[PDB]
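Below: one structure in C-alpha coordinates.
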Amino acid sequence: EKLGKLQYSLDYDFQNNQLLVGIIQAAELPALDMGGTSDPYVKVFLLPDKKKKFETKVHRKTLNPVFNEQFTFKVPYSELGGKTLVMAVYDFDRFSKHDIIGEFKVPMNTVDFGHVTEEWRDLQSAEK
Amino acid sequence: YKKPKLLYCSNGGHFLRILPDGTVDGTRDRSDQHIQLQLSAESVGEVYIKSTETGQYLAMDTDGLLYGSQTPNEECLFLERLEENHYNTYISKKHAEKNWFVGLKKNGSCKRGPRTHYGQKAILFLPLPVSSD
(Lines of atoms letter the chains of each structure in order from A and count residues from 1; the text may use other names and numbers.)
(Lines give C-alpha, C1' and ligand atoms only; values in the text may rest on other atoms or scores of the structure.)
Protein backbone atom coordinates (compact mmCIF):
# COMPACT_ATOMS: atom_id res chain seq x y z
CA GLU A 1 0.00 0.00 0.00
CA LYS A 2 1.09 3.63 -0.54
CA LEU A 3 -0.56 6.95 0.39
CA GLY A 4 2.50 9.19 0.04
CA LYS A 5 3.96 11.02 3.03
CA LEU A 6 2.75 13.27 5.84
CA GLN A 7 4.92 15.65 7.86
CA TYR A 8 3.94 16.24 11.50
CA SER A 9 5.12 17.60 14.84
CA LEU A 10 3.37 16.15 17.89
CA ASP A 11 3.81 17.71 21.35
CA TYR A 12 2.31 16.85 24.75
CA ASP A 13 0.33 18.89 27.28
CA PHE A 14 0.55 17.97 30.98
CA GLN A 15 -1.92 20.65 32.15
CA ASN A 16 -5.08 19.54 30.36
CA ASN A 17 -3.73 16.04 29.57
CA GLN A 18 -3.79 15.98 25.78
CA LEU A 19 -1.29 15.31 23.01
CA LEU A 20 -1.01 17.96 20.31
CA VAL A 21 -0.97 16.22 16.95
CA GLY A 22 0.33 19.09 14.85
CA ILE A 23 0.71 17.76 11.33
CA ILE A 24 2.27 19.93 8.62
CA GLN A 25 0.83 18.48 5.41
CA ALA A 26 0.44 15.40 3.22
CA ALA A 27 2.29 14.75 -0.04
CA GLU A 28 1.57 12.42 -2.97
CA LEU A 29 -2.03 11.60 -2.05
CA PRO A 30 -4.05 9.13 -4.21
CA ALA A 31 -6.64 10.34 -6.73
CA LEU A 32 -10.43 10.06 -6.43
CA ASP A 33 -12.12 13.05 -8.10
CA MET A 34 -12.53 13.14 -11.89
CA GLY A 35 -9.09 14.52 -12.70
CA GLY A 36 -6.25 12.59 -11.09
CA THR A 37 -7.06 14.44 -7.87
CA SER A 38 -9.22 14.17 -4.74
CA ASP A 39 -10.59 16.01 -1.70
CA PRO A 40 -8.42 14.33 0.99
CA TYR A 41 -9.03 15.29 4.60
CA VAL A 42 -7.32 13.58 7.54
CA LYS A 43 -9.77 12.09 10.03
CA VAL A 44 -7.94 11.56 13.31
CA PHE A 45 -9.18 8.35 14.93
CA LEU A 46 -8.15 6.21 17.90
CA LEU A 47 -8.15 2.54 18.90
CA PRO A 48 -10.83 1.11 21.32
CA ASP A 49 -10.16 4.20 23.47
CA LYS A 50 -12.14 6.16 20.85
CA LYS A 51 -11.94 9.25 23.10
CA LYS A 52 -11.33 11.70 20.25
CA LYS A 53 -12.70 12.46 16.79
CA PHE A 54 -11.70 15.43 14.64
CA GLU A 55 -12.46 16.21 11.00
CA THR A 56 -9.99 18.36 9.05
CA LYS A 57 -10.99 20.98 6.48
CA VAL A 58 -11.87 19.39 3.15
CA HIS A 59 -9.12 20.07 0.61
CA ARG A 60 -10.89 20.32 -2.74
CA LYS A 61 -9.00 18.63 -5.60
CA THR A 62 -5.50 18.48 -4.11
CA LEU A 63 -2.95 15.66 -3.73
CA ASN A 64 -0.39 17.83 -1.91
CA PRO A 65 -2.37 20.28 0.28
CA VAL A 66 -1.03 22.22 3.26
CA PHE A 67 -2.98 23.40 6.30
CA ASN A 68 -1.54 22.09 9.57
CA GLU A 69 -4.66 21.21 11.55
CA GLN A 70 -4.52 21.01 15.34
CA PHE A 71 -5.62 17.60 16.64
CA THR A 72 -6.11 17.37 20.39
CA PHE A 73 -5.36 13.83 21.58
CA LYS A 74 -7.90 13.81 24.42
CA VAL A 75 -6.24 11.32 26.78
CA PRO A 76 -3.95 11.62 29.83
CA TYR A 77 -0.25 11.15 29.00
CA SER A 78 -0.25 8.36 31.60
CA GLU A 79 -3.04 6.68 29.60
CA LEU A 80 -1.46 7.24 26.16
CA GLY A 81 0.55 4.06 26.76
CA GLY A 82 -2.57 2.04 25.98
CA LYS A 83 -3.86 4.18 23.10
CA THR A 84 -2.83 3.73 19.47
CA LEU A 85 -3.75 6.83 17.46
CA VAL A 86 -4.79 6.37 13.83
CA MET A 87 -4.75 9.07 11.16
CA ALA A 88 -6.87 8.21 8.13
CA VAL A 89 -7.11 10.51 5.12
CA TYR A 90 -10.65 10.55 3.77
CA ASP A 91 -11.64 11.86 0.34
CA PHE A 92 -14.52 14.24 -0.36
CA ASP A 93 -15.09 13.90 -4.13
CA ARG A 94 -18.73 14.83 -3.33
CA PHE A 95 -20.21 12.37 -5.85
CA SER A 96 -19.25 8.74 -5.25
CA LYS A 97 -18.73 6.82 -2.00
CA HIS A 98 -15.90 8.79 -0.38
CA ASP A 99 -13.03 6.29 -0.10
CA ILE A 100 -10.15 6.12 2.37
CA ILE A 101 -7.18 6.97 0.14
CA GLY A 102 -4.93 5.97 3.04
CA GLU A 103 -3.98 6.23 6.71
CA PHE A 104 -1.18 5.94 9.28
CA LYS A 105 -0.77 5.05 12.97
CA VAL A 106 1.86 4.62 15.68
CA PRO A 107 1.97 2.89 19.11
CA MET A 108 1.84 5.85 21.50
CA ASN A 109 3.40 3.70 24.25
CA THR A 110 6.55 3.60 22.10
CA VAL A 111 6.26 7.37 21.54
CA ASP A 112 8.34 8.74 24.41
CA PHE A 113 6.74 12.17 24.84
CA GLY A 114 10.00 13.73 25.99
CA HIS A 115 9.35 17.06 24.26
CA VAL A 116 8.01 17.07 20.69
CA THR A 117 7.63 14.20 18.24
CA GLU A 118 8.44 15.65 14.82
CA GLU A 119 9.05 13.39 11.81
CA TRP A 120 8.23 12.74 8.15
CA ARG A 121 5.52 10.11 8.56
CA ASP A 122 5.00 7.74 5.64
CA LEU A 123 1.44 7.34 4.34
CA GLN A 124 -0.10 4.01 3.32
CA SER A 125 -3.34 3.27 1.47
CA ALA A 126 -5.22 1.09 3.95
CA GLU A 127 -7.93 -0.59 1.88
CA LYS A 128 -11.12 0.08 3.83
CA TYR B 1 6.71 -23.12 30.07
CA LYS B 2 3.62 -22.78 27.84
CA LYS B 3 2.68 -19.13 28.34
CA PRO B 4 2.29 -15.74 26.52
CA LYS B 5 3.01 -16.57 22.88
CA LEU B 6 4.29 -13.45 21.11
CA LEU B 7 3.78 -13.31 17.34
CA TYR B 8 4.47 -10.63 14.72
CA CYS B 9 5.64 -10.17 11.12
CA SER B 10 7.53 -7.82 8.80
CA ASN B 11 11.05 -6.74 9.73
CA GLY B 12 10.79 -3.98 12.31
CA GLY B 13 9.92 -3.57 15.97
CA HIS B 14 6.19 -4.31 16.05
CA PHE B 15 4.22 -6.78 18.19
CA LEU B 16 0.60 -7.90 17.96
CA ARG B 17 -1.07 -6.05 20.84
CA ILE B 18 -4.53 -7.48 21.44
CA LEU B 19 -7.24 -5.57 23.28
CA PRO B 20 -10.60 -6.85 24.67
CA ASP B 21 -12.21 -4.32 22.32
CA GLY B 22 -11.00 -6.25 19.29
CA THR B 23 -8.91 -3.61 17.55
CA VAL B 24 -5.54 -5.36 17.73
CA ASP B 25 -2.55 -3.40 16.38
CA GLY B 26 1.16 -4.01 15.86
CA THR B 27 2.33 -2.17 18.96
CA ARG B 28 6.11 -2.15 19.28
CA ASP B 29 6.23 -2.48 23.07
CA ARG B 30 6.79 -5.18 25.68
CA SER B 31 6.09 -3.16 28.83
CA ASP B 32 2.32 -3.62 28.95
CA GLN B 33 1.03 -7.20 29.03
CA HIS B 34 -1.14 -6.91 25.92
CA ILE B 35 1.01 -8.50 23.19
CA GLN B 36 0.65 -12.17 24.11
CA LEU B 37 -1.71 -14.85 22.82
CA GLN B 38 -2.17 -18.51 23.74
CA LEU B 39 -1.09 -20.00 20.41
CA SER B 40 -1.32 -23.80 20.37
CA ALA B 41 -2.11 -26.72 18.07
CA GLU B 42 -5.68 -27.70 18.92
CA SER B 43 -6.09 -30.36 16.24
CA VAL B 44 -3.69 -32.17 13.89
CA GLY B 45 -2.12 -29.10 12.29
CA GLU B 46 -4.97 -26.84 13.41
CA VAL B 47 -3.59 -24.05 15.58
CA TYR B 48 -5.74 -21.51 17.42
CA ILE B 49 -4.97 -17.93 18.41
CA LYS B 50 -6.55 -17.01 21.74
CA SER B 51 -5.25 -14.15 23.87
CA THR B 52 -6.72 -15.73 27.00
CA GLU B 53 -4.40 -14.36 29.70
CA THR B 54 -4.17 -10.87 28.16
CA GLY B 55 -6.94 -10.13 25.68
CA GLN B 56 -9.61 -12.09 23.83
CA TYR B 57 -10.23 -14.90 21.33
CA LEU B 58 -9.76 -14.28 17.61
CA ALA B 59 -12.56 -14.48 15.04
CA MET B 60 -11.60 -13.52 11.49
CA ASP B 61 -14.21 -11.63 9.48
CA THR B 62 -14.44 -13.91 6.47
CA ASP B 63 -10.61 -14.00 6.49
CA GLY B 64 -10.68 -10.64 4.69
CA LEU B 65 -10.48 -8.79 7.99
CA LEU B 66 -8.84 -10.24 11.09
CA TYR B 67 -10.42 -9.53 14.48
CA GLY B 68 -11.32 -11.13 17.79
CA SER B 69 -13.19 -10.46 21.03
CA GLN B 70 -16.70 -11.94 21.20
CA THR B 71 -16.19 -15.64 20.38
CA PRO B 72 -13.47 -17.89 18.87
CA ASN B 73 -15.47 -18.79 15.77
CA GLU B 74 -14.17 -21.48 13.37
CA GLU B 75 -12.74 -18.52 11.41
CA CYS B 76 -10.01 -18.62 14.09
CA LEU B 77 -8.87 -22.15 13.09
CA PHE B 78 -5.60 -22.05 11.13
CA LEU B 79 -3.29 -24.75 9.77
CA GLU B 80 0.21 -24.55 11.28
CA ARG B 81 2.80 -24.28 8.49
CA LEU B 82 6.50 -23.40 8.55
CA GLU B 83 8.58 -21.62 5.90
CA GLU B 84 12.33 -22.04 5.38
CA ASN B 85 12.75 -18.32 6.06
CA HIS B 86 12.69 -18.28 9.89
CA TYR B 87 8.94 -17.55 9.90
CA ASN B 88 5.68 -19.28 10.78
CA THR B 89 2.71 -19.67 8.44
CA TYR B 90 -0.93 -20.20 9.42
CA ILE B 91 -3.54 -21.17 6.84
CA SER B 92 -7.09 -20.13 7.69
CA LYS B 93 -8.60 -23.48 6.69
CA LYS B 94 -11.98 -21.77 7.14
CA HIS B 95 -11.11 -19.88 3.93
CA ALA B 96 -8.30 -22.10 2.58
CA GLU B 97 -10.74 -22.85 -0.25
CA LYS B 98 -9.90 -19.38 -1.59
CA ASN B 99 -6.18 -19.93 -0.92
CA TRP B 100 -6.45 -17.34 1.85
CA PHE B 101 -4.23 -17.59 4.92
CA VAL B 102 -4.25 -15.09 7.82
CA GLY B 103 -2.16 -12.02 7.04
CA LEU B 104 -1.59 -8.89 9.15
CA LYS B 105 -0.11 -5.44 8.55
CA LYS B 106 2.83 -4.82 10.91
CA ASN B 107 2.14 -1.08 10.65
CA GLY B 108 -1.62 -1.34 10.18
CA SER B 109 -3.25 -4.31 11.96
CA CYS B 110 -4.47 -7.81 11.11
CA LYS B 111 -6.73 -7.45 8.05
CA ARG B 112 -5.43 -8.40 4.61
CA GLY B 113 -7.60 -11.39 3.65
CA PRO B 114 -8.08 -10.08 0.06
CA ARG B 115 -4.26 -10.39 -0.08
CA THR B 116 -3.70 -13.29 2.35
CA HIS B 117 -2.67 -15.35 -0.69
CA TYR B 118 1.02 -15.43 -1.72
CA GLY B 119 1.14 -11.66 -2.11
CA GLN B 120 2.22 -10.06 1.16
CA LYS B 121 5.27 -11.57 2.91
CA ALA B 122 3.53 -10.39 6.11
CA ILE B 123 1.98 -13.88 6.13
CA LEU B 124 5.31 -15.20 7.43
CA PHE B 125 4.92 -14.45 11.13
CA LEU B 126 7.82 -14.56 13.58
CA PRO B 127 6.80 -16.18 16.90
CA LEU B 128 8.54 -15.52 20.22
CA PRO B 129 6.53 -17.79 22.60
CA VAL B 130 7.85 -19.28 25.84
CA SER B 131 8.25 -22.89 24.74
CA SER B 132 8.96 -25.83 27.05
CA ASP B 133 12.57 -26.53 26.10
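The numbering of chain B matches Swiss-Prot: 23-155, in order.
Cβ atoms are placed via backbone N, Cα and C, with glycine included.
From Swiss-Prot, for reference:
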MUTAGEN   B:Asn33 to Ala  No effect on integrin-binding
BINDING   B:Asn33  heparin binding site
MUTAGEN   B:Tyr109 to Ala  No effect on integrin- and heparin-binding, loss of FGFR1-binding, defective in inducing FGF1 signaling, cell proliferation and cell migration; when associated with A-102 and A-110
MUTAGEN   B:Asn110 to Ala  No effect on integrin-binding. No effect on integrin- and heparin-binding, loss of FGFR1-binding, defective in inducing FGF1 signaling, cell proliferation and cell migration; when associated with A-102 and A-109
MUTAGEN   B:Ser114 to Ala  Decrease in LRRC59-binding
MUTAGEN   B:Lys127 to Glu  Reduced integrin-binding; when associated with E-128. Defective in integrin-, heparin- and FGFR1-binding, and defective in inducing FGF1 signaling, cell proliferation and cell migration; when associated with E-128; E-133 and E-134
MUTAGEN   B:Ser131 to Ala  Decrease in LRRC59-binding
MUTAGEN   B:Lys133 to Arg  No effect on LRRC59-binding
MUTAGEN   B:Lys133 to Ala  Loss of LRRC59-binding
MUTAGEN   B:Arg134 to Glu  Reduced integrin-binding; when associated with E-133. Defective in integrin-, heparin- and FGFR1-binding, and defective in inducing FGF1 signaling, cell proliferation and cell migration; when associated with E-127; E-128 and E-133
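Situate these features within the shown structure.
Using a 10 Å Cβ-Cβ cutoff, B:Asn33 (mutagenesis position) registers 8 neighbours.
In the three-state DSSP classification, B:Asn33 (mutagenesis position) falls within coil.
For B:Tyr109 (mutagenesis position), the number of other Cβ atoms no farther than 10 Å from its own Cβ, over all displayed protein chains, is 16.
All protein chains included, B:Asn110 (mutagenesis position) registers 19 other Cβ atoms within 10 Å of its own Cβ.
Cβ neighbours of B:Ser114 (mutagenesis position) (same chain, under 8 Å, six or more residues apart in sequence): B:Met82, B:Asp85, B:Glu97, B:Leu99, B:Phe100, B:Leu101, B:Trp122, B:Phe123, B:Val124, B:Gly135, B:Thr138.
Other Cβ atoms within 10 Å of the Cβ of B:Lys127 (mutagenesis position), summed over all protein chains shown, number 23.
Cβ environment of B:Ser131 (mutagenesis position): B:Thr45, B:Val46, B:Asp47, B:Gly48, B:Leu88 lie under 8 Å away, each six or more residues apart in the same chain. Taken residue by residue with DSSP, B:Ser131 (mutagenesis position) is part of a strand.
Note: B:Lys133 (mutagenesis position) has non-local neighbours B:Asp83, B:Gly86, B:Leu87, B:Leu88, B:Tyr89, B:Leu126, B:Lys127, i.e. same-chain residues 6+ apart with C-beta under 8 A of its own C-beta.
On its own chain, B:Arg134 (mutagenesis position) has B:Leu88, B:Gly125, B:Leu126, B:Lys127, B:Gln142, B:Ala144 as residues at least 6 apart in sequence with a Cβ closer than 8 Å to its own Cβ.
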Would you kindly give the Cα-Cα distance separating B:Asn33 (mutagenesis position) and B:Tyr109 (mutagenesis position), rounded to the nearest Å?
11
Rounded to an integer, what is the Cα-Cα distance in Å between B:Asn33 (mutagenesis position) and B:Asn110 (mutagenesis position)?
14
